[PDB]
Amino acid sequence: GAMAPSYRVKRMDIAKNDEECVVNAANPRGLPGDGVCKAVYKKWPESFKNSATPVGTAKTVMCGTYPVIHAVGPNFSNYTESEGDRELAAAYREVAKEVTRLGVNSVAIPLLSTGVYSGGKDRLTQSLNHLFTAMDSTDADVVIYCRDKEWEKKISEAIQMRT
Ligand SMILES: CNCc1cnn(-c2ccccc2)c1
Ligand SMILES: [Cl-]
Ligand SMILES: [Cl-]
């Protein structure tokens, strides 16, 4: 565990993270995909051996000794708002189980289902609150990675508001 477990946010490529493991915003078939998933495939391609896993689950594959936690959020194009919300919450609970099992002191995590799986909706608050619900009982330092300048400010505000 971290001595004073924290949340932080950085605006940069999660493939350049400074944490002990990474969460991939994976597809269920273990395909290279787009966005975060394509960057993770380019940096840790060995971690896509038998990485396929259902929606709402996380599966860890080692790249050398570096753990890649493949977390499959729902594609809100295909799910109802209600069912998608349940699967998005479930994916983050499985990430917390993996982070705990691995014994890491830090984890790099993207906001699941906020990009090409968002169904064209802004899901920053929905995805972030499911992240907190899952990770708050863990003692790893959590570093959230984003792309958008306005998202960085909104994530930073949500973190600071609970300190
Ligand atoms: C990196 N993608 C996250 C993101 C940024 N912006 N939005 C967004 C904003 C308004 C309406 C729909 C979607 C999602
Ligand atoms: Cl970058
Ligand atoms: Cl996404």
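All positions are counted from 1 along the displayed chain.
Per the header of the entry, the method used was X-ray crystallography, 1.5 Å.
Just so it is clear, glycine is given a Cβ too, placed from its N, Cα and C backbone atoms.
Counting only same-chain residues at least 6 apart in sequence, those with a Cβ under 8 Å from the Cβ of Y117 (mutagenesis position) are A25, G73, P74, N75, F76, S77. The ADP-D-ribose binding site annotation in Swiss-Prot covers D13, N27, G35, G115, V116, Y117.
One mutagenesis experiment catalogued in Swiss-Prot, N27 to R or Y (Swiss-Prot position 1357), is accompanied by this note: Almost complete loss of mono-ADP-ribosylhydrolase activity. Cβ neighbours of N27 (mutagenesis position) (same chain, under 8 Å, six or more residues apart in sequence): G33, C37, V72. In the three-state DSSP scheme, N27 (mutagenesis position) falls into the coil class.
DSSP assigns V36 (mutagenesis position) to a helix. Recorded in Swiss-Prot as a mutagenesis result, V36 to E or F (Swiss-Prot position 1366) carries the remark: Almost complete loss of mono-ADP-ribosylhydrolase activity.
A simple way to gauge crowding: the CB of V36 (mutagenesis position) has 24 other CB atoms within 10 angstroms, across all the protein chains here. Per Swiss-Prot, mutagenesis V36 to A (Swiss-Prot position 1366) is noted as: Partial loss of mono-ADP-ribosylhydrolase activity.
According to Swiss-Prot, the mutagenesis experiment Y117 to A (Swiss-Prot position 1447) carries the annotation: Partial loss of mono-ADP-ribosylhydrolase activity; complete loss of ADP-ribose 1'' phosphate phosphatase activity. Reduced to three states, the DSSP call for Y117 (mutagenesis position) is coil.
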Neighbourhood of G115 (ADP-D-ribose binding site) by C-beta distance under 8 A, where only residues 6 or more apart in the same chain count: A25, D34, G35, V36
Recorded positions close to ligand 1 - of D13, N27, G35, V36, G115, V116, only those whose C-beta is under 6 Å away: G115
Listed recorded positions adjacent to ligand 3, that is, members of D13, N27, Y117 whose C-beta is under 6 A away: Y117
Where the C-beta lies under 6 angstroms from ligand 2, the matching recorded positions among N27, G35, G115, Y117: none
Largest separation between Cα atoms (Å) of residues that the record links to ADP-D-ribose, namely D13, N27, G35, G115, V116, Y117: 18
Cβ contacts of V116 (ADP-D-ribose binding site) (under 8 Å, same chain, 6 or more positions away): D34, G35, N75
